[PDB]
Amino acid sequence: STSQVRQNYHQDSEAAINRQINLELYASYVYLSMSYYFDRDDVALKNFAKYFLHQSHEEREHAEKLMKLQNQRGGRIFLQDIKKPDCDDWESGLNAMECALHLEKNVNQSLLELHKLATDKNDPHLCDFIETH
Amino acid sequence: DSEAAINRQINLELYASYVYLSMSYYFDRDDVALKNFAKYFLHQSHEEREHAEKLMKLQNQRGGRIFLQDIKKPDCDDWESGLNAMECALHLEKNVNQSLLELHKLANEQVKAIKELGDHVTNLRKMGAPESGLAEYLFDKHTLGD
Amino acid sequence: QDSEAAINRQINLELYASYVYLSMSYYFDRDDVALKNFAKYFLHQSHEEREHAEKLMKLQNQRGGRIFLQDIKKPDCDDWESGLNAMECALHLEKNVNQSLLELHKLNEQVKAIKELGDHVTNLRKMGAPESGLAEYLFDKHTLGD
Amino acid sequence: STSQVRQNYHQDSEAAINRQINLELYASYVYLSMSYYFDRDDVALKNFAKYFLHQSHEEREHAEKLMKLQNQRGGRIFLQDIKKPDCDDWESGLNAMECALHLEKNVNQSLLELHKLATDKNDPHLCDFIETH
Amino acid sequence: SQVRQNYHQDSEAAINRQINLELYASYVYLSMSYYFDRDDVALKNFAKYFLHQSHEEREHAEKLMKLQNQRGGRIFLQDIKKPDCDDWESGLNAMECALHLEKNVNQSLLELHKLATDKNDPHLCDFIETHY
Amino acid sequence: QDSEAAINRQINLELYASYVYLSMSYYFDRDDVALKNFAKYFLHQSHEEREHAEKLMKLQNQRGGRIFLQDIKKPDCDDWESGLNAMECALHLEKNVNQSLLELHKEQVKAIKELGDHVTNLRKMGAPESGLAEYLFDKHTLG
Amino acid sequence: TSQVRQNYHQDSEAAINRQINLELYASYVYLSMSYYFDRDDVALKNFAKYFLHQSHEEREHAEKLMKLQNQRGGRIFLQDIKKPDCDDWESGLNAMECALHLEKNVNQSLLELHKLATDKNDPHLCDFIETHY
Amino acid sequence: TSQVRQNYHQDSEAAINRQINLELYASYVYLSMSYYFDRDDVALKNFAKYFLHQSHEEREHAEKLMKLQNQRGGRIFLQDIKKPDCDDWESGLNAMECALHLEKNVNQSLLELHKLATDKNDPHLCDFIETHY
Amino acid sequence: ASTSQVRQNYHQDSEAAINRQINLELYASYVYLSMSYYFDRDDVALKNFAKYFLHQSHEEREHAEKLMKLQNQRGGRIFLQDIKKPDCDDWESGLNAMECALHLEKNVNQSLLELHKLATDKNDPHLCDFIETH
Amino acid sequence: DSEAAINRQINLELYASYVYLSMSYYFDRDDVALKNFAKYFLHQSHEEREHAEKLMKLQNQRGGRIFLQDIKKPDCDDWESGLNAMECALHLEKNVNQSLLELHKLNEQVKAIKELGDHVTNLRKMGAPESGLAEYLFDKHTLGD
Amino acid sequence: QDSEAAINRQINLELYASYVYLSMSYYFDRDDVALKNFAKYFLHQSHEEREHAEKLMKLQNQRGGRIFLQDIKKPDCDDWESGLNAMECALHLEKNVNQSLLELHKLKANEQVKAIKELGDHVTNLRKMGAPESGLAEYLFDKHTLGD
Amino acid sequence: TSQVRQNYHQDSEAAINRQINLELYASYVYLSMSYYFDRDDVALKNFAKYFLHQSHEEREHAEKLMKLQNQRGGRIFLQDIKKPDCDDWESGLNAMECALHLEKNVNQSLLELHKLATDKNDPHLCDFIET
Amino acid sequence: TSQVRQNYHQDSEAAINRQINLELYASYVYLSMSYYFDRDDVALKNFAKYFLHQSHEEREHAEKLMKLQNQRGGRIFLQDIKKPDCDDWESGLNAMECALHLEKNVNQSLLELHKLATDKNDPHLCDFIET
Amino acid sequence: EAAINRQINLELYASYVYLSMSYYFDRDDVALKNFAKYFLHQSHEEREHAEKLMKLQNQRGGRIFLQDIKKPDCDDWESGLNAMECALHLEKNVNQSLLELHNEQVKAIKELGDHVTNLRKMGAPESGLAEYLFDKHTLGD
């Protein structure tokens, strides 16, 4: 059956949120991987160790309000495996930051697809959510 | 050889955080409206996440190689009742505590959380959970409210 | 414009919603019912739907259109049975208010309110309402004592 | 049946109270219609759109206090339809005033008159209620 | 003087001229308010709308006097002359007089805003736009 | 001046009462019981009973007597079943201590009255049958 | 066996149960010497409330041992508190002399309790008695 | 027989039960004298409010006695509060002699009740009389 | 200074009359203090009167202090006199002490009454109001 | 003869209570205007009235006869400055204390005398009575709390 | 327009103003000056002026300009002599910051106008108290005014 | 003289100056003992906590006496705080005996101090003792 | 003739002033790089937030250094904060590579201070480089 | 090495003079309540420094050998400014031996300097009302 609060919430709008959740959780994992790479004695680049650890936490918080939004609109949370990052040894600080930005808003092309999905299915609530966060 | 064991603890501790994250927003659902159950497992997920990060620093401070693996999804999408999710949490913490004790062979926080979860499961059973929905509602307010 | 007649149709719907909540609020104020936090709750939602209506008034003037006001016609019930029934009615009312608001957007305050209503409906059901009068009493004290 | 708190509260008093709830909410509505008329840019009389909006709230809150009074004495609240004002446009800054001069007039006439059922039926609590509010 | 920067003499004058206009408007509202206070004129929520409006205008002048000292100008106070009458016929002439008393008071600030724009006083412009 | 030994009996009895309440406290600290306010209540009683004995020891010195100490016998139980049972045993223990205090003569009453209130409440609520009844008493009365 | 029992041998559970009784015993030996120096014929008001404080401290040690027992999953089995060796300690030096043999009685069992937690690989029990003993 | 009753004689319970009625009678006579000085015939406010204070005092003494009855396990049995001997106290002097008569009468009843507790060997009831009076 | 900057509509008879009222109520507080510790003695022991006459002694002490505050507030000058001892220390019976406490009140009230009449004849609304509200 | 020594002491306490009452409302005058000096001495007036009536209960507890006398008016009507009212209080408190030690043969004053001395030297160090600014600051910074 | 050169000028002046306040702040932290609340006062103006500069670098981006930074020149004085003098220099500096800002508006804050008025108030109070000759005057002003 | 000095014999003042030095000497004997029972070769880490607490407590007595001296108009004349009889108390029980002596020696000076305050007729000081 | 100066070497006093300007320089460069990513044609909102925080953080380091100067008794002499080497940082990674290389040199400059404080027997300054 | 033993005695000398200066301001002919609160607090601070040094010797097998806590040079520091300057000079000698043995010292030395500068600028020691306002406004809160 259907939830008592679901209204104007499409099935494709729901699965896109689920795939978005795993993507943000994956990003929080990647940042956490790179963060403790710069925490290593071999690297000692403390600058990006602080930054990547913070970005990992903020990426997890991003996934949490996607989960709250899902339950808020009658959707159902289906969690998936958080695939491990591309590597553990990020070579150099450039390569880690290189791989970072490629991922940093690889999230926000699907985020901008999710906005297109929210507009084409007439979801002004889902639109205002994406635009804010 | 003890280096590979720390990497196991990191993945299981990160696995523990995801299970609690899963449990948390299960009690956020409109058909399972228990806010304090949701706060509790979200606080636990953050705690287990912090336990995982301090194990990664442990690898770096002794010259180990952090070898991250997949964070497998939890065993359930629906955790049924609050008592059952509390029983799985007691199960999970002890399994985390198991591998954590194998780590020290080749800590205090785990014993506190296991003891509290036991008190949690005990109270919910004595109150008549999961059968009495009133029991999990009153426990939500009077125990997990603070 | 056909948004002018649409916005004025929302203004009448919110004012109707504010009247239903006002009616339910002072039903729980009766000595026959005596659930004060249920009364304060729907009284607050009554003042919220009026604010949404008054906020649509200045929207109409700012867009250039003009206000066309009809009768705030009457709630379906003068007796709203129990607390679970009133919450179930309030849920159906908000979805209608949200339904017209969304297809007025074709030219989050409601979405959040719908979640809170469904949460309360869920808790009241799992507590044994409306058959168990002890449930609606405890739900009045522990949840609606916000 | 008869309320357990019903005591010395005549049927005409319970009916006359119910009549006030609808009239006060009518006055609340007319002040509301007038308030947001002074707000449109064809008029631009802001220091009257703000007063009438506050007068709209106060007539509704008198009805609530009347609705509380109905429960307090055993009476049962039977509201009625809130009819639209005589018009939507009072294009003049002061016909609405003469309407408001004479919409304030008519509750206070019925407030001076509900004071008859309270006196002629020896109801001191309802007498003293109007003399206070 | 110590703080006066880009504050024209006609700006300081118009502010002082505006201060007296607000106080005078407050006096007219006070008169009409307590005219509706009468035993006979039983219009009691037009006795406390104008009373609040009277305080609203006395507040406007206070913030105008605050603006004068803040920009560096000097406050010069004049007489608050009598309202044009004490007996306000009834509810309507008061409104009709209050209505005309409003936008001659109101948008002499347009003339003030015109003065601050031709003088290019961004601060005085922002003050007219915000408080009014 | 076997009133010297009458104080000596009371000293041991208060210490025995303290030991009993100590046992009751950590029974409700067990993970399969889990009633922290029950646990707090009996631990506070244990401290108050220990204090009662310590002033009795000072009393005897002020009277020129001899403090003769005997073994603190272990409680009769390790498991106290439930909150109602542990309360009824406490009511029995307090009136036990009280009657021995009155014979020494030739507060305690508040403790007896309060325990009597607790026993009565737990009964009418549904203890020991309803675990919900012993949970809600823990939160509201003992909270 | 409890829900929470884990890596907790019953040798250490019995050792805890034994140490619980040992500190409760020292609590009363210190209590006896305390109110011995409170005597008028002795009048050593300094040691009198030093021992009274240690009487309360040893009591608090056994309390934290009892909490530790339930915390690890063990079961508290109390025993009799045997009386002190005497009531008249005569000199203050013999009272201090017995107090040194008593404290090295409980500090010796603690070292053996620590070895037991090390022979069995209990990091939590080791860290316990390490923390503040 | 109450679960809390212990060393509480039936003669003690009955005496306290009739002591309650005496303190409530004392509250009633102090209430009569207070509003006698209050009227313009006598028109003295110094004694009119202190006697109203005494009336509140005795009412509170009876309440502390009622609390003592339940605390010991006895059961409260209340009788009629007899009216004061008169409502016109002739003058301020006569009422001051009447107040002095029932004052030592109440205190005499206390001296009797205290002796009953001594003869029945009731230290708690003795301490109660000694403390609150 | 020697000229009050605040004194206005405060007559010579008013200023002297409250000074005459300062000392009367200070005397009253000492009369009630004497009675209070008479009913406190072992020879009498009437704790209901020993505490009332002590409380009334504090009341008359505060009445004088508020009158002293009225003197400085109106601009007048406080003039303090001796506080004469009560007519006796041994008030004999417990009804004589009350016979004097009744006579004393109908002279204190018969001094505020004449004080209020003075505050009326000299047109002192502030002094009139102070008496009627204290 | 410990009975008349009690009665002399209650009279010395009651007289001194009239002195602090006189000092307090001196600083309440519109030409003095030291609110905290007024609060301070009004408190000492009450503290020593309590001393007096707690020696009246002591006369009864020891089975004596209370013999009251006239409470004579204080010497000065104006107390000039705040420094002089503080030096007169020090002198008054030592005389009440000396006559209290005469009674212990048949603390509060020591604590009060010490506080009165701390105030006298502070006022003198700041420049009282000449400096009107000094007594003003002492009024609000020392007698304020 | 020619506003890009005006924004960047305003950016550099605010950054320079933040440095002058930074120099004033830790002058009063010196043990031979020892004015705690004077130091806290300029330290907060320093961060607020820096905040104004960062909002101007943002305004350059919204309108599509090119942020051109320059050297942040050292303040005129290392030693600020006294408290009365340091605030007069602040008073003039804020007017100097405000003056070039009024130009920018034609080619954002009451904060400039109100800061000037506050600095003006303090110069008046300090001078009427006897500063800088009265070390007690600057001590009391540091306590009762800059301690709020 | 002091403006507050009243019924305060010189002998009372000087004997309090003496008691002040004796209290400070005691705190310090207790401080040497405390860190003796704290050395790793003695290692009775229980009297170390107690003696240190009484080292603090015995000094608080001296500060109460110094406060008393000013309160009565006397003047505080401090003397040197001499070293304890030894730094090595040999055995732990021998230090409990030296500490047992000092408590009685200090209490003896207080009994003489209380005797001095009665012969010269001085309450308050008599009431200062009876702490 | 300072009043608080003690065991603070002269060549250590200029070592702070030279470090104060250097921290203020990195804060300036971080501020410049932060508002590079805030642009429309760059759109790196996360790295703009980071460098703005690093700009404020390196400013605090200078503020904590100036505070240290007065605490030891040195006299703060501020110099010109020289402009960042460019305003158009080209790519975001080039800014990262310059921000990486930025003060891996101050960290070394921070370490030469620790080697300076060690050579001059300044434990307090050595202890201060714990930030 | 055995330099720790001399610092133990120096901190104890510091605590003693701070006790002496504290109860100087407690005198009735002085009456500076917060000056007394201030130096009593410094007396309890330097005492705590000595005790932590006594444990420091036990933590490296040292021997706490002990000398007399000598009498301060003055029984009378009759000036608030003079007591501060004596306290400032003494802390720089207590800090003098710490730097030979090898933070909280330079924080106190800095604070004492702030106090001395203020009191001199305010008119002390010749000006009363200056040490009074310093007692109330700086040492008070």
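The numbers used for chain I are those of Swiss-Prot, and the residues that appear cover 4-137, in sequence.
Cβ atoms here come from the backbone N, Cα and C positions, even for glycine.
All chains included, 14 other C-beta atoms sit within 10 angstroms of the C-beta of I:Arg23 (mutagenesis position). Looking at Swiss-Prot, you'll find the mutagenesis I:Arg23 to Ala noted as follows: Abrogates interaction with NCOA4. Fails to localize to punctate lysosomal structures.
For I:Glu28 (mutagenesis position), the same-chain residues lying six or more positions away in sequence with a CB closer than 8 A to its CB are I:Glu63, I:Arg64, I:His66, I:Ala67, I:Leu70, I:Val111. As a published mutagenesis entry, I:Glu28 to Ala appears in Swiss-Prot alongside the note: Reduces iron binding and oxidation rate; when associated with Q-87.
Residues or ranges marked as Fe cation 1 binding site in Swiss-Prot (evidence: experimental evidence): I:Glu28, I:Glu63, I:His66.
Under the heading of mutagenesis, Swiss-Prot lists I:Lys87 to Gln and annotates it as follows: Reduces iron binding and oxidation rate; when associated with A-28. No effect on iron binding but the oxidation rate is severely reduced; when associated with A-108. The Cβ of I:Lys87 (mutagenesis position) lies under 8 Å from the Cβ of I:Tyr30, each on the same chain and at least six residues away in sequence.
Secondary structure at I:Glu108 (mutagenesis position), taken from DSSP and collapsed to helix, strand or coil, is helix. What Swiss-Prot notes for the published mutagenesis of I:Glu108 to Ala is this: No effect on iron binding but the oxidation rate is severely reduced; when associated with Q-87.
Within 8 Å of the Cβ centroid of the Fe cation 1 site, not counting the listed residues I:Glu28, I:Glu63, I:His66, the chain contributes I:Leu27, I:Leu29, I:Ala31, I:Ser32, I:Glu62, I:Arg64, I:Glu65, I:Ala67, I:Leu70, I:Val111. Sorting the recorded positions I:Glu63, I:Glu108 by the number of other Cβ atoms within 10 Å puts I:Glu63 first. Residue density at I:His66 (Fe cation 1 binding site): 20 other Cβ atoms are found within 10 A of its Cβ, drawing on all protein chains shown. I:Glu63 (Fe cation 1 binding site) falls within a helix when secondary structure is assigned with DSSP. On the backbone, the CA of I:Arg23 (mutagenesis position) and the CA of I:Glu108 (mutagenesis position) stand 16 Å apart. When the C-beta distance to chain H is held to under 8 angstroms, the recorded positions I:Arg23, I:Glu63, I:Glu108 reduce to I:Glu108, listed in sequence order. Checking the recorded positions I:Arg23, I:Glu28, I:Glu63, I:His66, I:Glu108 against chain J with a Cβ-Cβ cut-off under 8 Å leaves no residue at all.
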